[PDB]
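See below for the structure under consideration.
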There are 2 protein chains.
Amino acid sequence: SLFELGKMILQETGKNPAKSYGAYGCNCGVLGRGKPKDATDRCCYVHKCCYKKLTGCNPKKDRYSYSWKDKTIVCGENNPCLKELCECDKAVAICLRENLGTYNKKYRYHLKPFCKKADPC
Amino acid sequence: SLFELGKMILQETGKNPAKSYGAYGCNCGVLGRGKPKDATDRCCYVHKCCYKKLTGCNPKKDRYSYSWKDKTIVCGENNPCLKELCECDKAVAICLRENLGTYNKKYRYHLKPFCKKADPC
């Protein structure tokens, strides 16, 4: 769910997930995809497509178990969809962290982004 | 759309919507509902709940017509959903103004990963 996702983002990235990634480029946020503006944005694009693949579980609401042991996210067995969902969230948080180097606040918006079409997932 | 909502928030509250309420508490702005931290946050919880009852339209991208007449938000007729979208945004703008007395900056860019599971709407 958004709870686990936001926690993973904070854990990996050290950033407030909402402030940094809640409205960033074409894909980070709630608006849905666009051609990524940079590496961070690409992370969010992949994450959304990752969400497209799940079977019926609700990525926003469905809670799942994961471990932060030795400061690595380990998705609990849960069940198939939930496990996959967890792996999607883990992958974005890792990705966002890996790309903090080029994170660019100019890509933050109040203001619904200005994006070319995304490729289909 | 976020455009009308931001404009209403600014008209009611006199604050920059994005900075003051874009990330406030557990309920305001991008990324989920949680147990409201306070009155302001509760306005946003109610707003998100209101959004859930919306049928034909998207609050984030769908434009709608309202007017500010004698310093009051007046939702156009619109169609059913957009009248209802408009009224959700009007109600949260009013609520946020009504609760400016307890607005708490410390919640302004609250770390949402600290929020705990909210009641269903």
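Throughout, chain B uses Swiss-Prot numbering, with the displayed residues spanning 17-137 in order.
For all residues, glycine too, the Cβ spot is worked out from N, Cα and C.
Record note (Swiss-Prot), mutagenesis B:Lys31 to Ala: No change in myotoxicity when injected into mice. No change in myoblast membrane permeabilizing activities. No change in bactericidal activity. No change in calcium-independent damaging activity against EYPC:DPPG liposomes. Decrease in calcium-independent damaging activity against EYPC:DMPA liposomes. The unchanged residue is displayed. Taking all protein chains in view, 15 other C-beta atoms sit within 10 angstroms of the C-beta of B:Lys31 (mutagenesis position).
Within the same chain, the residues at least 6 positions away from B:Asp54 (mutagenesis position) whose Cβ sits under 8 Å from its Cβ are B:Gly41, B:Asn115, B:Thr118, B:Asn120, B:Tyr123, listed in sequence order. Experimental mutagenesis is annotated in Swiss-Prot for B:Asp54 to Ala, with the remark: No change in myoblast membrane permeabilizing activities.
Taken residue by residue with DSSP, B:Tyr61 (mutagenesis position) is part of a helix. What Swiss-Prot notes for the published mutagenesis of B:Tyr61 to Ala is this: No change in myotoxicity when injected into mice. No change in myoblast membrane permeabilizing activities. No change in bactericidal activity. Decrease in calcium-independent damaging activity against EYPC:DPPG liposomes. No change in calcium-independent damaging activity against EYPC:DMPA liposomes.
For B:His63 to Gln, Swiss-Prot lists a mutagenesis experiment annotated as follows: No change in myotoxic activities. No change in myoblast membrane permeabilizing activities. No change in bactericidal activity. No change in calcium-independent membrane-damaging activities. Shows no hydrolytic activity. Annotation for B:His63 (mutagenesis position): spatial neighbours B:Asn43, B:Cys104, B:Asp105, B:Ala107, B:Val108, B:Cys111, criterion Cβ-Cβ under 8 Å with sequence separation of six or more.
Under its mutagenesis entries, Swiss-Prot includes B:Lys68 to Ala with the note: No change in myotoxicity when injected into mice. No change in myoblast membrane permeabilizing activities. No change in bactericidal activity. Decrease in calcium-independent damaging activity against EYPC:DPPG liposomes. Decrease in calcium-independent damaging activity against EYPC:DMPA liposomes. Taking all protein chains in view, 11 other C-beta atoms sit within 10 angstroms of the C-beta of B:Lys68 (mutagenesis position).
Looking at Swiss-Prot, you'll find the mutagenesis B:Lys87 to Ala noted as follows: No change in myotoxicity when injected into mice. No change in myoblast membrane permeabilizing activities. No change in bactericidal activity. No change in calcium-independent damaging activity against EYPC:DPPG liposomes. Decrease in calcium-independent damaging activity against EYPC:DMPA liposomes. Proximity of B:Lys87 (mutagenesis position) to non-local residues of its own chain (separation of 6 or more, Cβ distance below 8 Å) is seen for B:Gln27, given in sequence order.
Secondary structure from DSSP puts B:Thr118 (mutagenesis position) in a helix. Here the Cβ of B:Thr118 (mutagenesis position) has 10 other Cβ atoms within 10 Å, regardless of which shown protein chain they belong to. Here Swiss-Prot describes B:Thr118 to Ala as a published mutagenesis experiment; the accompanying note says: No change in myoblast membrane permeabilizing activities. No change in calcium-independent damaging activity against EYPC:DPPG liposomes. No change in calcium-independent damaging activity against EYPC:DMPA liposomes.
Record note (Swiss-Prot) on the mutagenesis of B:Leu127 to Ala: No change in myotoxicity when injected into mice. No change in myoblast membrane permeabilizing activities. Decrease in bactericidal activity. Important decrease in calcium-independent damaging activity against EYPC:DPPG liposomes. Important decrease in calcium-independent damaging activity against EYPC:DMPA liposomes. In sequence order, the list of same-chain residues 6 or more apart from B:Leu127 (mutagenesis position) whose Cβ falls under 8 Å from its Cβ is empty. In the three-state DSSP reading, B:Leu127 (mutagenesis position) counts as coil.
Cβ neighbours within 10 Å of B:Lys133 (mutagenesis position), excluding its own Cβ and spanning all shown chains: 13. What Swiss-Prot notes for the published mutagenesis of B:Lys133 to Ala is this: No change in myotoxicity when injected into mice. No change in myoblast membrane permeabilizing activities. Decrease in bactericidal activity. No change in calcium-independent damaging activity against EYPC:DPPG liposomes. No change in calcium-independent damaging activity against EYPC:DMPA liposomes.
In this entry, B:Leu127, B:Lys133 stand out among the mutagenesis positions B:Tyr61, B:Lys68, B:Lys87, B:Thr118, B:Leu127, B:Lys133 as having a C-beta under 8 A from a C-beta of chain A. Cα separation, B:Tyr61 (mutagenesis position) to B:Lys68 (mutagenesis position), rounded: 11 Å. The distance from the Cα of B:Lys133 (mutagenesis position) to the Cα of B:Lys68 (mutagenesis position) comes to 17 Å.
Under DSSP, B:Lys68 (mutagenesis position) is assigned to a helix (H, G or I) in the three-state scheme.
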